Amino acid sequence: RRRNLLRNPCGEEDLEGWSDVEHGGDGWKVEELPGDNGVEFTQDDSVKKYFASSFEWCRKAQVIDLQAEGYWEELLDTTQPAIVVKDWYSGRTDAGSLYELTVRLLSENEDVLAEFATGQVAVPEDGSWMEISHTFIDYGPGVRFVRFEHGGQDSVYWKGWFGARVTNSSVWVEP
Amino acid sequence: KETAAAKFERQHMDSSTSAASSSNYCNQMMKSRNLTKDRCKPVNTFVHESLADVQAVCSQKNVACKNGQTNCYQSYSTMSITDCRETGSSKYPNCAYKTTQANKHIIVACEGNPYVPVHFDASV
Ligand SMILES: *[C@@H]1O[C@H](CO)[C@@H](O[C@@H]2O[C@H](CO)[C@@H](O[C@@H]3O[C@H](CO[C@H]4O[C@H](CO)[C@@H](O)[C@H](O)[C@@H]4O)[C@@H](O)[C@H](O[C@H]4O[C@H](CO)[C@@H](O)[C@H](O)[C@@H]4O)[C@@H]3O)[C@H](O)[C@H]2NC(C)=O)[C@H](O)[C@H]1NC(C)=O
């Protein structure tokens, strides 16, 4: 009740598990909570680390295979269970930054059958944490993968790690 | 990368100010927009208009870029600008500059979609 299908949501294991890592600027850097000039993570004390972006877009994805993880075609097709994505993001209090999240459902031909996508958005400049959540339902038949991609950068073009901060990401399936 | 469009923003737009704000302005803007990163950029211009207004130039008088291409656009109004030129005795990493206030039409080069300014070409 319920299992996160994303490897290494908080950089406990640096960047293992994530693919299409794009290192913009001085790339991604794992840091500890609350980071340099940012607010406390209030609501899951098990979370000790976020990933930080730099001065050009940093991205990263994971392509989750619903079968490798334990589901199967006719289940997905007849029951069509809810697939839930959450992400957590923030910015520093001493620079602004941008966030973007794009999450898609793929057929096994890898046609996008459903998408949930923010566009690039300005991260609250008070530095506060944002949870972002979508639930996919009645997406229809042939969902084989969930692709989860997010990214960040600063909007100040600084050296260092002044971009958006991401952590605690999850995808799961539920009744 | 950074796009060749956010570049142009970084190197040429300063919307938050009206005109140059003291003689030290070129020194600060060349630094903070990172035109002094490994070499001193010899020459540079900033534009003290809203980003919108500068976007607009792209659909205005089409002229020959000073390098003889095609896709250059003069602005209809003249704008508030600041030229920055190295001082004799600028030496990296103490890059140093002369500020020059002006109010002239600018000529930018646009490209891609959306159709945005991508180089600063000349002022008139
Ligand atoms: C290109 O352009 C210039 C090259 O000089 C660089 O600009 C500097 O960028 C640095 C960091 O990369 C900035 O440093 C940060 O400054 C922060 C804000 O301070 C402002 O406000 C305070 C008021 O308290 C003043 O001291 C000052 O006027 C500043 O403008 C500080 O908050 C930061 O410190 C915090 O974060 C670091 C964590 O990294 C911690 O070490 C500190 O303890 C603290 O938590 C930080 O120091 C600096 O301000 C920039 N100069 C300016 C004014 O632009 C760009 O970095 C460079 N970028 C590229 C692409 O090369």
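Here Swiss-Prot sets the residue numbers for chain B, with the shown residues being 27-150 in order.
Each residue, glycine too, has its Cβ placed from N, Cα and C.
Neighbour count (other Cβ atoms within 10 Å of the Cβ, all protein chains): 19 for B:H38 (mutagenesis position). What Swiss-Prot records for B:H38 is active site, proton acceptor.
Within the same chain, residues at least six positions away from B:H145 (mutagenesis position) with a Cβ under 8 Å of its Cβ are B:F34, B:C91, B:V134, B:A135. In the three-state DSSP classification, B:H145 (mutagenesis position) falls within a strand. Taken from Swiss-Prot, the feature active site, proton donor covers B:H145.
The substrate binding site feature in Swiss-Prot is assigned to B:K33, B:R36, B:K67, B:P68, B:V69, B:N70, B:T71, B:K92, B:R111. Annotation note: B:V69 (substrate binding site) sits in a strand segment as assigned by DSSP. Within 10 Å of the C-beta of B:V69 (substrate binding site) there are 10 other C-beta atoms, taking all protein chains into account.
According to Swiss-Prot, the experimentally introduced change B:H38 to A is described as follows: Loss of activity.
As a published mutagenesis entry, B:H145 to A appears in Swiss-Prot alongside the note: Loss of activity.
Each residue contributes its Cα atom, and for B:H38 (mutagenesis position) and B:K67 (substrate binding site) these two points are 13 Å apart.
Of all residue pairs in the substrate-binding list (B:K33, B:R36, B:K67, B:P68, B:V69, B:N70, B:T71, B:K92, B:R111), the one with the greatest Cα separation is 22 Å apart. The Cβ neighbour count for B:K67 (substrate binding site), using a 10 Å radius and every protein chain shown, is 16.
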